[PDB]
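Enquirer: I'd like to ask you about the structure that follows.
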Amino acid sequence: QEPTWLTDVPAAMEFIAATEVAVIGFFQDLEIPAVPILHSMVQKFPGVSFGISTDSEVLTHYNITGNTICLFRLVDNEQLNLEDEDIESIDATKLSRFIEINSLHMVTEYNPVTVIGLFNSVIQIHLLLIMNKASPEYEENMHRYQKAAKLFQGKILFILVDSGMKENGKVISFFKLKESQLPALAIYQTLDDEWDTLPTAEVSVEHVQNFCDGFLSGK
């Protein structure tokens, strides 16, 4: 596949808004390795919209000064730049990992890569839904979790922790929760120590919303 050409500001915003995660190359000239490198990511990241613009007014709207590749994401309205020497010495693996790390969605799956992205968002409150992907109720619970995530966008990053995976045993045990108590919610702060849990949760929008609104209270 190939990146979509972006010729004006309304076309660019629309392109970025149509997708939870967009990656756009903003170039003052196409004679740099960033362009084919950017092209090569498309087939690799099927869940990302790739665009490209040389248009002056586009670059200006996004406050671009010189060759920059940006990742945009709905969930926290972020715009992350790969600029200057990052882009000068850009290779595919560095762009690849940058996209992996920072591809946060309305609900992001938890793994050691995404957690880096999650911890570096301006949003400092994280919610975990800890349950097993092989549960009967996984789909329904997840849909409802997605619905509640919309209610708190800009405020809380909704995350899924698949308890069906060994790697996640330690994160689950930090919150003093056991397998038999799942599905459960755990909410915490990136810069502060307080957290809370809702063991044996019913994952209804109302329950999730109440749990979040309680945590947000006062802070």
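Residue numbering for chain A follows Swiss-Prot, covering 38-256 in order.
Even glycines carry a Cβ here, placed using N, Cα and C.
Pulled these features from Swiss-Prot for this protein:
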type	residues	note
DOMAIN	39-152	domain 'Thioredoxin'
MUTAGEN	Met168 to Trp	Decreases somatostatin-14 binding
MUTAGEN	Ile196 to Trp	Conserved PDIA3 binding in vivo and in vitro
MUTAGEN	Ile196 to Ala, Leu or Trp	Decreases somatostatin-14 binding
MUTAGEN	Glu231 to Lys or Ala	Greatly reduces PDIA3 binding in vivo and in vitro
MUTAGEN	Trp232 to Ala	Greatly reduces PDIA3 binding in vivo and in vitro
MUTAGEN	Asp233 to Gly	Greatly reduces PDIA3 binding in vivo and in vitro
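Give me the lay of the land around each of these features.
Expert: Cβ neighbours of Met168 (mutagenesis position) (same chain, under 8 Å, six or more residues apart in sequence): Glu174, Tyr175, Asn178, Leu197, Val198, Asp199, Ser200, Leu219, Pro220, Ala221, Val240. Under the DSSP three-state reduction, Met168 (mutagenesis position) is assigned to strand.
Taking Cβ-Cβ distances under 8 Å and a sequence separation of 6 or more, the neighbours of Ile196 (mutagenesis position) in its chain are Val144, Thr145, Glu146, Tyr147, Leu155, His163, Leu164, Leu165, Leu166.
Non-local neighbourhood of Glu231 (mutagenesis position): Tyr225, each in the same chain, at least six residues away, with C-beta under 8 Å from its C-beta.
There are 15 other Cβ atoms within 10 Å of the Cβ belonging to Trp232 (mutagenesis position).
Less than 8 angstroms from the CB of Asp233 (mutagenesis position) sit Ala223, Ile224, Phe248, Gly251, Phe252, each of them six or more residues away in the same chain. According to DSSP, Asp233 (mutagenesis position) is assigned to a strand segment.
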Enquirer: Give the helix, strand or coil assignment DSSP yields for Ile196 (mutagenesis position).
Expert: strand
